[PDB]
Structures are given as structure tokens and as C-alpha cells.
Amino acid sequence: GXXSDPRXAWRX
């Protein structure tokens, strides 16, 4: 869901 950030893409 929080895939809208380079450090959150691998967190979505």
C-alpha cells in the first residue's frame, strides 16, 4: 500500500 516511495516500495 505504501509502495509510492523507493524505501517503501520494498515495504508494500
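Note that chain A carries Swiss-Prot numbering, so the residues on display, from first to last, are 5-16.
The header says solution NMR.
Note that Cβ sites are derived from N, Cα and C of the backbone, with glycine treated the same way.
Under mutagenesis, Swiss-Prot gives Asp9 to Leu with this note: Reduction of toxicity. Record note (Swiss-Prot), mutagenesis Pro10 to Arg: Loss of ability to compete with alpha-bungarotoxin. The unchanged residue is displayed. According to Swiss-Prot, the mutagenesis experiment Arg11 to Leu carries this note: Reduction of toxicity. Experimental mutagenesis is annotated in Swiss-Prot for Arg15 to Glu, with the remark: No loss of activity.
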Which has the fewest other Cβ atoms within 10 Å: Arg11, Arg15, the mutagenesis positions listed?
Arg11
Between the Cα atoms of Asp9 (mutagenesis position) and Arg15 (mutagenesis position), find the distance and write it as a whole number of Å.
9
